[PDB]
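The block underneath contains the structure these notes are about, expressed in C-alpha cells.
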Amino acid sequence: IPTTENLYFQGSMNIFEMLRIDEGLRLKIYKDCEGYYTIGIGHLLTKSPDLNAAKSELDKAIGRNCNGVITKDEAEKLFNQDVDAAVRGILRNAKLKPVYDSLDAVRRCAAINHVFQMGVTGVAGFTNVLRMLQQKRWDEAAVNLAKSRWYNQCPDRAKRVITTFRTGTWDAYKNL
C-alpha cells in the first residue's frame, strides 16, 4: 500500500530526472558503454575515436575553451537542449508523432528517453515496437525492445526505459 510519500514520488519524476538516472552526470569527457566520447548527462560528443574531435565538439557546444571539463550548470544547460531536441525530433516526425500522442505521460517520457539515446531514425525503424505501443501491447513491446542492439550492447542504460514502456509507472527509478 503506497504511503503518502510514495504517492508523491511520481510528482518528483519527469524526463529530466529519468534521463539523469539512466545517463549519470559526468563533468569530464568519458567514453560511454559503446566507446563514444560523452560528457554531462549523456551528451554524445562525436562518434569519432579521436579525443581532439570530442574536445572540439565540446568547446563548440559550450562556447568556451573547456579542455574537456564543464560545470554542473553547463551540463544542465546542454542536457535541457538535448531533451528539447529529442522532443522536437519526435513531434516533427510523421511516424513517431502519432505513437507518442497515443501514449500516457509516463510512457511519453520513455519515448523521449528512447529518442535521446538512439536518435530519431533509429527509433522510427523499430516498426513492430511502434505498432505494439500504439496498440497498447505493452508486454510485447517490452520483449521486442529487449531484442534490440540498443538494449543488448548496453543493458544498464536501457533497462529502466524498457520496464517503463511495459508498466507506464516510475517503479524502475525507485530505490536506486
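Residue numbering: from 1, along the chain as shown.
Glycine is no exception: its Cβ is also placed from the backbone N, Cα and C atoms.
Summarising the annotation, Swiss-Prot assigns active site, proton donor/acceptor to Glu23, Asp32 and lists experimental evidence as the type of evidence. Experimental mutagenesis at this site is recorded by Swiss-Prot as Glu23 to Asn (Swiss-Prot position 11), annotated: Loss of 84% of enzymatic activity. Looking at Swiss-Prot, you'll find the mutagenesis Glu23 to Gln (Swiss-Prot position 11) noted as follows: Complete loss of activity. Under mutagenesis, Swiss-Prot gives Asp32 to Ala, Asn, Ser or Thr (Swiss-Prot position 20) with this note: Complete loss of enzymatic activity. Quoted from Swiss-Prot, the note on mutagenesis experiment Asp32 to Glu or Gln (Swiss-Prot position 20) is: Loss of 99% of enzymatic activity. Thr38 to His (Swiss-Prot position 26) appears in Swiss-Prot as a mutagenesis experiment; the accompanying note says: Facilitates transglycosylation more effectively than hydrolysis; covalently bound substrate. Under mutagenesis, Swiss-Prot gives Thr38 to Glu (Swiss-Prot position 26) with this note: Complete loss of activity at neutral pH; covalently bound substrate. Among the mutagenesis results in Swiss-Prot, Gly42 to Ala (Swiss-Prot position 30) has the note: Almost complete loss of enzymatic activity. The residue drawn here is the original one. What Swiss-Prot notes for the published mutagenesis of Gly42 to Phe (Swiss-Prot position 30) is this: Almost complete loss of enzymatic activity. The enzyme is destabilized by 1.5 kcal/mol. Among the mutagenesis entries in Swiss-Prot is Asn144 to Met or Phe (Swiss-Prot position 132), noted as: 2-fold decrease in enzymatic activity. Annotation of the published mutagenesis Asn144 to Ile (Swiss-Prot position 132) in Swiss-Prot: 5-fold decrease in enzymatic activity; the original residue is retained in the structure shown.
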State which of the following mutagenesis positions has the fewest other Cβ atoms within 10 Å around its Cβ: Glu23, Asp32.
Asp32
Given a separation of at least six residues and a C-beta threshold under 8 Å, show me what packs close to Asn144 (mutagenesis position) in the same chain.
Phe126, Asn128, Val129, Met132
Could you find out if DSSP has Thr38 (mutagenesis position) as helix, strand or coil?
strand
Per DSSP, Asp32 (mutagenesis position) is which: helix, strand or coil?
coil
On a C-alpha basis, identify the one among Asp32, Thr38, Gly42 that is nearest to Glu23 (mutagenesis position); the candidates are the mutagenesis positions.
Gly42
List, in sequence order, the same-chain residues at least six positions removed whose CB sits under 8 Å from that of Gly42 (mutagenesis position)?
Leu19, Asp22, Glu23, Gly24, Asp32, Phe79, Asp82, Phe116, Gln117
Given a separation of at least six residues and a C-beta threshold under 8 Å, show me what packs close to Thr38 (mutagenesis position) in the same chain.
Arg26, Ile29, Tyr30, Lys31, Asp32, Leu44, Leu45
